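Take a look at the structure below.
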Amino acid sequence: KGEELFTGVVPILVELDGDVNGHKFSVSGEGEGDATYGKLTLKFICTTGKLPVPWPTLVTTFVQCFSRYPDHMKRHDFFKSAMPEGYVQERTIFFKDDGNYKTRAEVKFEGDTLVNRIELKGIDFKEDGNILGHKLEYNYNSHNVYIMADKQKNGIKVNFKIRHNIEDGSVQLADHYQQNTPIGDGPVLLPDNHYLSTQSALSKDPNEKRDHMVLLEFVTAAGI
């Protein structure tokens, strides 16, 4: 019964603390989310200074409860269903032939603000690599996210790959593995497999002098 929660535009707050190959950094993200349209709008700041890794790489990490679930599919909205209480999102993201990322985040409401708090741990990155070497283009493609229920952990398992465009026209693969679990002891909706169609556009704020990333994104469920 989290749907009444996402009836209008909801403020979003994003906080991440990370360490990549001994590279410590932090980001703060503020924005709005309008589930009715599967639309998200945020701005991220690298508070500790210059971001050690590349922006496009943090996107997946930086609130699926803002996805638009068509009417005929609401019974599958696990995300909104964990609402108010929230849920845990954990991930292992393997960058092909490079390091991998480990994440644990908590997705919940604090008052009337939607909060995503994350701790990220990065290891085995090559300094002479795409990531560390900053060789990714500042852009992003559309992707499908497959969702299947994890009846066991009373949650869901998600799989998907992201392709990051390399500056030489090449592509860097990012294999994502993710599990979600409700924070409460309340009931949630366990869905049948389906997927989320995600579009994203990264931009920059001219008048913004700090290290950041502006983000616009739309997400709609389908495959059902």
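Numbers in chain A come straight from Swiss-Prot, and the residues shown are 3-64, 68-229, in order.
Method of determination (from the header): X-ray crystallography, 2.2 Å.
Just so you know, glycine gets a Cβ as well, placed from its N, Cα and C.
Listed in Swiss-Prot:
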type	residues	note
MUTAGEN	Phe64 to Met	In RSGFP4; increases fluorescence and shifts the major exitation peak to 489-490 nm; when associated with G-65 and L-69
MUTAGEN	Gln69 to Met	In Citrinine; leads to excitation and emission peaks of 516 and 529 nm, respectively; when associated with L-68; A-72 and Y-203
MUTAGEN	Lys79 to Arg	In Topaz; shifts the major emission and exitation peak up to 20 nm; when associated with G-65; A-72 and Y-203
MUTAGEN	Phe99 to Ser	In alphaGFP/cycle 3 GFP; improves folding at 37 degrees Celsius, reduces aggregation at high concentrations, and increases the diffusibility of the protein inside cells; when associated with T-153 and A-163
MUTAGEN	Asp103 to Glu	In mut1.27; shifts fluorescence lifetime from 3.03 to 2.85 ns; when associated with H-145
MUTAGEN	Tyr145 to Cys	In mut1.9; shifts fluorescence lifetime from 3.03 to 2.74 ns
MUTAGEN	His148 to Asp	In Cerulean; leads to improved quantum yield, a higher extinction coefficient and is 2.5-fold brighter than ECFP; when associated with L-64; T-65; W-66; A-72; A-145; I-146; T-153 and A-163
MUTAGEN	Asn149 to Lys	Increases fluorescence at warmer temperatures such as 37 degrees Celsius. In Esmerald; leads to brighter fluorescence; when associated with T-65; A-72; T-153 and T-167. In VisGreen; leads to brighter fluorescence; when associated with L-64; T-65; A-72 and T-167
MUTAGEN	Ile167 to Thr	In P11; increases fluorescence at 475 nm excitation and at warmer temperatures such as 37 degrees Celsius. In Esmerald; leads to brighter fluorescence; when associated with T-65; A-72; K-149 and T-153. In VisGreen; leads to brighter fluorescence; when associated with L-64; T-65; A-72 and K-149
MUTAGEN	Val176 to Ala	In mut2.1; shifts fluorescence lifetime from 3.03 to 2.50 ns; when associated with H-145 and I-198
MUTAGEN	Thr203 to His, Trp or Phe	Results in significantly red-shifted excitation and emission maxima
MUTAGEN	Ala206 to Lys	Abolishes the tendency to dimerize and leads to monomeric fluorescent proteins
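Comparing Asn149 (mutagenesis position) with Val176 (mutagenesis position), their Cα atoms are 17 Å apart once rounded. When the C-alpha distances from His148 (mutagenesis position) to the mutagenesis positions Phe64, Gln69, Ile167 are tabulated, the minimum falls on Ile167.
Here the CA atom of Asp103 (mutagenesis position) lies 21 Å from the CA atom of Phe64 (mutagenesis position). In this structure, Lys79 (mutagenesis position) is part of a helix by DSSP.
Among the mutagenesis positions listed here, namely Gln69, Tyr145, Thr203, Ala206, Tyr145 has its C-alpha nearest to that of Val176 (mutagenesis position). Considering only the mutagenesis positions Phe64, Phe99, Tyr145, the Cβ with the fewest other Cβ atoms within 10 Å is that of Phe99. Around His148 (mutagenesis position), a 10 Å sphere centred on its CB holds 18 further CB atoms from the protein chains shown. The mutagenesis positions recorded for this entry are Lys79, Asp103, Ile167, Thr203, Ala206, and the Cα of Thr203 lies nearest to that of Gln69 (mutagenesis position). Fewest other C-beta atoms within 10 angstroms, among the mutagenesis positions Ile167, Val176, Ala206, are seen around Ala206.
With all protein chains in the displayed structure included, the most crowded Cβ environment within 10 Å among the mutagenesis positions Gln69, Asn149 is that of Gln69. Taking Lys79, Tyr145, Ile167, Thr203, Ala206 as the mutagenesis positions under consideration, the smallest Cα distance to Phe99 (mutagenesis position) is found for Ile167. Set side by side, the mutagenesis positions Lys79, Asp103, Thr203 differ in how many other CB atoms lie within 10 angstroms of their CB, and the most is found at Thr203. Annotation note: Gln69 (mutagenesis position) sits in a helical segment as assigned by DSSP.
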